[PDB]
Amino acid sequence: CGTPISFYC
Amino acid sequence: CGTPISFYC
Amino acid sequence: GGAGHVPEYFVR
Amino acid sequence: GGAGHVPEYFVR
């Protein structure tokens, strides 16, 4: 498990 | 904006 | 439950 | 820390 998660709108 | 953001693992 | 490779909170 | 399509919480 190594996914980058939350973002910027 | 509108994607999965919190995931399982 | 976290930040994984399968979803948890997908859409609304 | 929000929605979007560019990364804000990368792998840490």
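One-based numbering along the chain as shown.
Using the three backbone atoms N, Cα and C, a Cβ is placed for every residue, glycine included.
Record note (Swiss-Prot) on the mutagenesis of A:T3 to A, F, H or L (Swiss-Prot position 52): Increase in bacterial growth inhibition. Listed in Swiss-Prot as a mutagenesis experiment, A:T3 to G (Swiss-Prot position 52) is described as follows: No change of RNAP inhibition but increase in permeation into bacterial cells and bacterial growth inhibition. Record note (Swiss-Prot), mutagenesis A:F7 to W or Y (Swiss-Prot position 56): No change of RNAP inhibition but loss of bacterial growth inhibition. The unchanged residue is displayed. The mutagenesis experiment A:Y8 to F (Swiss-Prot position 57) is recorded by Swiss-Prot, whose note states: No change of RNAP inhibition, and loss of bacterial growth inhibition.
Positions of the features from Swiss-Prot, shown on the structure.
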residue	record	Cβ contacts under 8 Å, 6 or more apart
A:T3	mutagenesis position	none
A:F7	mutagenesis position	none
A:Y8	mutagenesis position	none
DSSP state at A:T3 (mutagenesis position), helix/strand/coil: coil
Intermolecular Cβ proximity, mutagenesis positions A:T3, A:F7, A:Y8 versus chain C, under 8 Å: A:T3
